[PDB]
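J.: Take this structure, written in C-alpha cells, and hold onto it; I'll ask about it next.
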Amino acid sequence: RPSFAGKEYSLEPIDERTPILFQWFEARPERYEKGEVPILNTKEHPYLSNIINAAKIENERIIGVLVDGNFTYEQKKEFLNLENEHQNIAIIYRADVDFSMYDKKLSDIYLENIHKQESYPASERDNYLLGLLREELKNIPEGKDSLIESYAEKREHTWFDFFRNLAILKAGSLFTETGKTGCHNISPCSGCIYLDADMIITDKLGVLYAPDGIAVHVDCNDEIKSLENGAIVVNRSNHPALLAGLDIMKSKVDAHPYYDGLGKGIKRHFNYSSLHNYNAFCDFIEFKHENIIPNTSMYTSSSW
Amino acid sequence: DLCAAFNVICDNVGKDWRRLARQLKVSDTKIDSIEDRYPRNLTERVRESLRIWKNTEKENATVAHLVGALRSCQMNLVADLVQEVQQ
Ligand SMILES: O=c1ccn([C@@H]2O[C@H](COP(=O)(O)OP(=O)(O)O)[C@@H](O)[C@H]2O)c(=O)[nH]1
Ligand SMILES: [Mn+2]
C-alpha cells in the first residue's frame with residue numbers, strides 16, 4: 001500500500017466509466033474564422049483535434065469540455081454542431097455551472113484577514129498587507145463581492161486554473177447537472193479525469209488507481225520534479241484534497257489557484273510539510289499512464 | 001538594470017504576486033520555500049520570487065523577458081513603469 005508522512009493509503013480505483021474533462025477558456029474568441037469551433041486547433045496546437053480523438057477512443061465515456069469566454073451566437077451554434085457530430089462530447093459553459101456551494105464573499109476574506117493581522121504584535125505583523133486589505137475592502141466592485149465572480153472576470157491563467165479546481169470538485173455532478181444526453185450513466189458523486197488538451201490518449205485508459213483517490217501530473221524538467229495541474233484524477237466528487245485547497249483560496253489573500261488551490265491542498269491533505277522530501281512526495285502522488293503521452297506542448301510552445 | 005526593474009515590480013505588485021511568479025515559471029516547491037522564509041512579509045516574497053527567477057534563467061533573465069511576462073499575466077501598468085524606468 002502506498003504511504004507518505006507515516007500514513008498508509010489505499011490505491012483507490014477510478015472506474016472505466018469515469019468521465020474525462022478538458023478545458024478551453026478563450027480570451028480572444030475573435031481570432032477564429034467564421035464557421036470554426038472556438039477551441040484552438042492549429043498545426044502547432046491541435047487541441048480540438050486531440051479532444052475529438054480522445055472522445056473517439058474512449059467511446060464508453062463522456063468527454064466534457066469546460067469552456068468560457070465571450071463566444072458569439074454563431075460560435076455557440078458551432079459548439080452545438082460539434083456535440084451533434086460527436087455523440088459523447090459535452091460542451092459545458094462555465095457560466096451554466098452551479099458553483100455557488102463553493103463561494104465566499106471577498107469582503108469576508110478581507111475582514112477575517114484584517115483581524116488576523118491585528119491579532120499579531122505590531123512588530124510581528126505584515127503592516128503593508130494590513131494596509132492593502134483595508135484598501136481592497138473599500139474597492140470591491142459593486143455586485144461582485146464574490147471569490148468566484150472575481151475569478152470569472154479574469155483573462156490570464158488564473159481564470160482557467162481556478163475553475164479547473166472547482167470543476168473537478170463537482171466531478172460527476174458537473175456532467176449530471178447539465179442534463180445532456182448520455183450523462184444518465186454518471187452519478188453526482190462519480191470521479192473525474194481532468195486532462196490538458198495536449199495530453200494525448202493512444203488507447204483506452206481502463207480503470208485508474210490513485211492513492212486515497214487522487215493523483216496529479218508530475219513534470220520532470222532537468223531532473224527537477226514539479227507537481228502540476230495539467231492532469232488531475234479523482235475517484236469522487238468533493239475530494240478532500242481539493243476541499244483543503246478551496247479552504248486555502250478562501251483564507252489566504254495572496255493565494256493562487258494552482259500553487260495553493262491545487263498544490264497546497266494536496267500537500268495539506270497528505271500532511272506534507274517542510275519536514276518532508278518534495279521529490280518523494282511527487283513520486284507518491286504522481287499520475288502517469290502508459291496510454292497517455294503527456295504535455296505535448298513541450299514539443300511546440302505553451303498556449304498561455 | 002534588472003535590479004531597477006525588480007524595484008519597480010516590488011514597489012507596485014502586492015496581493016497578485018503569485019500570478020507573476022507562475023508566469024515566470026517559478027516552481028511550486030520554491031514558492032513553498034519563499035512563503036516559509038517570509039511568512040509575514042508580502043513584499044519580500046515578491047522580491048525573492050524575482051531573485052529565484054533570475055538565478056534560474058541566468059542570461060535569459062532580461063528586462064525584456066520580465067516585461068513580456070508582466071504583460072502576459074495582465075500587469076500592463078507595471079510593465080509600463082518598468083519600461084519607463086529602463087529607458
Ligand atoms: O488560452 C488558453 C490556454 C490554455 N488553456 C488551458 O491550459 C491548458 C494548458 O495549455 P498548454 O498545454 O498549452 O500549456 P502548458 O501549461 O503546458 O505550458 C490547456 O489544455 C487548456 O486547458 C486555456 O484554457 N486557454
Ligand atoms: Mn502542455
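Easy rule for this one: first residue shown is 1, then count along the chain.
Per deposition record, X-ray crystallography, 1.9 Å.
Placement of Cβ uses the backbone N, Cα and C atoms for every residue, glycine included.
Here's the feature list from Swiss-Prot:
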BINDING   A:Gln23, A:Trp24, A:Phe25, A:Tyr47, A:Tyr194, A:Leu195, A:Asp196, A:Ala197, A:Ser297, A:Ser302, A:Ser303, A:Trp304  UDP-N-acetyl-alpha-D-glucosamine binding site
MUTAGEN   A:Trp24 to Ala (Swiss-Prot position 49)  Abolished protein-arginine N-acetylglucosaminyltransferase activity
MUTAGEN   A:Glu33 to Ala (Swiss-Prot position 58)  Does not affect ability to disrupt TNF signaling in infected cells
MUTAGEN   A:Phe160 to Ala (Swiss-Prot position 185)  Does not affect protein-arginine N-acetylglucosaminyltransferase activity
MUTAGEN   A:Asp161 to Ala (Swiss-Prot position 186)  Abolished protein-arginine N-acetylglucosaminyltransferase activity
MUTAGEN   A:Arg164 to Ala (Swiss-Prot position 189)  Abolished protein-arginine N-acetylglucosaminyltransferase activity
MUTAGEN   A:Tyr194 to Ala (Swiss-Prot position 219)  Abolished protein-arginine N-acetylglucosaminyltransferase activity. Does not affect ability to interact with substrate host protein FADD
BINDING   A:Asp198, A:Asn295, A:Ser297  Mn(2+) binding site
MUTAGEN   A:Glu228 to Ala (Swiss-Prot position 253)  Abolished protein-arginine N-acetylglucosaminyltransferase activity. Does not affect ability to interact with substrate host protein FADD
ACT_SITE  A:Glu228  active site, proton acceptor
MUTAGEN   A:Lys252 to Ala (Swiss-Prot position 277)  Abolished protein-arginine N-acetylglucosaminyltransferase activity; when associated with 289-A--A-292
J.: How long is the line from the C-alpha of A:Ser297 (UDP-N-acetyl-alpha-D-glucosamine binding site) to the C-alpha of A:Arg164 (mutagenesis position), rounded to the nearest angstrom?
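T.: Cα-Cα, rounded: 19 Å.
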J.: For ligand 2, pick out the binding-site residues A:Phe25, A:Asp196, A:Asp198, A:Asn295, A:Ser297, A:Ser303 that have a CB under 6 angstroms away from one of its atoms.
T.: A:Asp196, A:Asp198, A:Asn295, A:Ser297
J.: Which residue, out of the mutagenesis positions A:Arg164, A:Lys252, shows the minimum number of other Cβ atoms inside 10 Å of its Cβ in this structure?
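T.: Least crowded of the mutagenesis positions A:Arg164, A:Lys252, by Cβ count within 10 Å, is A:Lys252.
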J.: Identify which of the recorded positions A:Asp161, A:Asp196 has its Cβ surrounded by the largest number of other Cβ atoms within 10 Å, counting every protein chain shown.
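T.: Result of the Cβ crowding comparison: A:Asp161.
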J.: Need the DSSP three-state call for A:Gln23 (UDP-N-acetyl-alpha-D-glucosamine binding site) to compare against my parser.
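T.: Where A:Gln23 (UDP-N-acetyl-alpha-D-glucosamine binding site) sits, the three-state DSSP reduction gives strand.
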J.: Which recorded positions from the set A:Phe25, A:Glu33, A:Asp161, A:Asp198, A:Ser297 have a C-beta atom lying less than 6 Å away from ligand 1?
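T.: List returned for ligand 1: A:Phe25, A:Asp198, A:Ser297.
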J.: Among the recorded positions A:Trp24, A:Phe25, A:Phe160, A:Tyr194, which residue has its Cβ surrounded by the fewest other Cβ atoms within 10 Å?
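T.: A:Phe25, out of the recorded positions A:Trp24, A:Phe25, A:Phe160, A:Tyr194, has the fewest neighbouring Cβ atoms within 10 Å.
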J.: Quick one: give me the count of other CB atoms within 10 A of the CB of A:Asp198 (Mn(2+) binding site).
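T.: Here the count is 20.
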J.: Between A:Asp196 (UDP-N-acetyl-alpha-D-glucosamine binding site) and A:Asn295 (Mn(2+) binding site), how far is it from one CA atom to the other, in Å?
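T.: Spelling it out, the Cα of A:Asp196 (UDP-N-acetyl-alpha-D-glucosamine binding site) and the Cα of A:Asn295 (Mn(2+) binding site) are 7 Å apart.
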J.: State the count of C-beta atoms found within 10 angstroms of the C-beta of A:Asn295 (Mn(2+) binding site), not counting that atom itself.
T.: 18
J.: Spatially, and counting Cα to Cα, which of the binding-site residues is closest to A:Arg164 (mutagenesis position)? Options: A:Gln23, A:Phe25, A:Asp198, A:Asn295, A:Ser303.
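T.: Out of the listed candidates, the nearest Cα belongs to A:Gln23.
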J.: Just the number: how many Å between the Cα atoms of A:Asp198 (Mn(2+) binding site) and A:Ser303 (UDP-N-acetyl-alpha-D-glucosamine binding site)?
T.: 10
J.: Give the three-state DSSP assignment (helix, strand or coil) for A:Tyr194 (mutagenesis position).
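T.: In the DSSP reduction, A:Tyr194 (mutagenesis position) maps to strand.
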J.: In the structure shown, which of the mutagenesis positions A:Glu33, A:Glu228 has the fewest other Cβ atoms within 10 Å?
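T.: So among A:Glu33, A:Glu228, the mutagenesis positions given, the one with the fewest Cβ atoms within 10 Å is A:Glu33.
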J.: Restricting to the recorded positions A:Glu33, A:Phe160, A:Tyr194, A:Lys252, A:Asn295, which ones have a CA within 10 Å of the CA of A:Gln23 (UDP-N-acetyl-alpha-D-glucosamine binding site)?
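T.: Those near A:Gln23 (UDP-N-acetyl-alpha-D-glucosamine binding site) - Cα within 10 Å - are A:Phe160, A:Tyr194, in sequence order.
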